[PDB]
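Reading through the structure tokens given below for one structure.
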Protein chains: 2
Amino acid sequence: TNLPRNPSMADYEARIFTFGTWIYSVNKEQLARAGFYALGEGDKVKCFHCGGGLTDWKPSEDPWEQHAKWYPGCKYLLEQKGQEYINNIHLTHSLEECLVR
Amino acid sequence: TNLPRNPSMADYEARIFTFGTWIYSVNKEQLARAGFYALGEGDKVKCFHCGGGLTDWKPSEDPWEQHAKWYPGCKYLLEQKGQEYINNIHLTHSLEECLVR
Ligand SMILES: CC[C@H](N)C(=O)N[C@@H]1C(=O)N2[C@@H](CC[C@@H]1CCN)CC[C@H]2C(=O)NC(c1ccccc1)c1ccccc1
Ligand SMILES: CC[C@H](N)C(=O)N[C@@H]1C(=O)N2[C@@H](CC[C@@H]1CCN)CC[C@H]2C(=O)NC(c1ccccc1)c1ccccc1
Ligand SMILES: [Zn+2]
Ligand SMILES: [Zn+2]
């Protein structure tokens, strides 16, 4: 019942093709696999399914982790990585905040 | 490397038979799927691969959760349930403890 917000980008290849001019350290193959396609604008990327937008990618950041961190509600993410993966990213954040602050 | 501790109980078939005569509040189907077999001695069970023993099963405890809770380093558990599930169980524990006073 949760239709993708961008059906034309539902294909992996459809997404990698948006990374023609891709000059950034974060891997194009990983970004597409994680559901993201580039917007031809900064390093801005969007998830074809949930429509989540991400920018300012740091050297060693995982597209999957960042997808779950910011947009845990994504159906595509859930089907690819499962509940555990998602809940883990969020359990970690809470534990860490709880241990420090 | 990590050779199974009781090689004879590797087959699901071998484990289920160990129950049959089973009078306890925990589902024997799941225990066997989780890698456990009964000892015909209380409600004591043991995992075929890691040798981890469990006892005193409450009404609604999950064989897999309990396995991960007490014996996180079991190879069979890792191959069956994966990294995320295991860490998941332990993160929750950490987060809980760390949250309660
Ligand atoms: C992806 C890893 C990166 N280091 C990061 O965490 N980026 C965050 C981010 O992309 N967003 C969060 C803000 C904190 C970060 C940005 C500041 N370094 C909130 C959602 C996202 C974001 O800023 N998205 C953009 C956007 C819009 C459209 C397409 C792609 C990205 C945004 C801009 C303006 C308003 C709302 C969202
Ligand atoms: C499995 C769920 C249950 N509620 C539970 O948590 N049981 C624990 C348990 O089985 N073990 C932990 C102790 C707390 C529990 C027991 C009393 N609530 C530690 C390991 C295990 C346990 O008691 N194992 C037994 C044992 C021995 C041989 C076969 C099976 C179980 C044990 C008894 C005495 C010494 C060492 C281990
Ligand atoms: Zn998404
Ligand atoms: Zn085990």
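Note that chain B carries Swiss-Prot numbering, so the residues on display, from first to last, are 254-354.
Method reported for this entry: X-ray crystallography, 3.0 Å.
Cβ coordinates are placed from backbone N, Cα and C, and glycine is handled just like the others.
What Swiss-Prot says about the mutagenesis result for B:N259 to D is this: Reduced interaction with HTRA2; when associated with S-314. Residues or ranges marked as Zn(2+) binding site by Swiss-Prot: B:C300, B:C303, B:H320, B:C327. For B:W310 to A, Swiss-Prot lists a mutagenesis experiment annotated as follows: No effect on interaction with SEPTIN4 isoform ARTS. Under the heading of mutagenesis, Swiss-Prot lists B:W310 to R and annotates it as follows: Reduced interaction with HTRA2; when associated with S-314. For the mutagenesis experiment B:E314 to S, the note given by Swiss-Prot reads: Decreased interaction with DIABLO/SMAC and with HTRA2. Decreases interaction with HTRA2; when associated with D-259 or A-310. No effect on interaction with SEPTIN4 isoform ARTS. A mutagenesis experiment is reported in Swiss-Prot for this position, B:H343 to A, and the note states: No effect on interaction with SEPTIN4 isoform ARTS.
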Cβ neighbour count (within 10 Å, all chains shown) around B:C327 (Zn(2+) binding site): 25
Those binding-site residues listed as B:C300, B:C303, and which of them has the most Cβ atoms within 10 Å of its own Cβ: B:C300
Rounded inter-Cα distance in Å - B:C327 (Zn(2+) binding site), B:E314 (mutagenesis position): 19
Fewest Cβ neighbours within 10 Å, where candidates are the recorded positions B:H320, B:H343: B:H343
B:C300, B:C303, B:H320, B:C327 excluded, remaining Cβ within 8 Å of their centroid (Zn(2+)): B:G288, B:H302, B:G304, B:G305, B:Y324, B:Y329, B:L330
Between B:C300 (Zn(2+) binding site) and B:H343 (mutagenesis position), the C-alpha gap once rounded to whole angstrom: 19
Cα-nearest neighbour of B:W310 (mutagenesis position) within the listed recorded positions, B:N259, B:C303, B:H320, B:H343: B:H320
Cβ-Cβ distance under 8 Å to B:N259 (mutagenesis position), same chain, at least six residues away: B:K299, B:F301, B:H302, B:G304
From recorded positions B:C303, B:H320, B:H343, the one whose Cα lies nearest B:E314 (mutagenesis position): B:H320
Annotated recorded positions B:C300, B:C303, B:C327, B:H343, filtered by Cβ under 6 Å to ligand 4: B:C300, B:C303, B:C327
Cα separation, B:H320 (Zn(2+) binding site) to B:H343 (mutagenesis position) (Å, whole number): 11
For B:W310 (mutagenesis position): DSSP state (helix, strand, coil): coil
Which of B:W310, B:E314, the listed mutagenesis positions, has fewest other Cβ atoms within 10 Å: B:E314
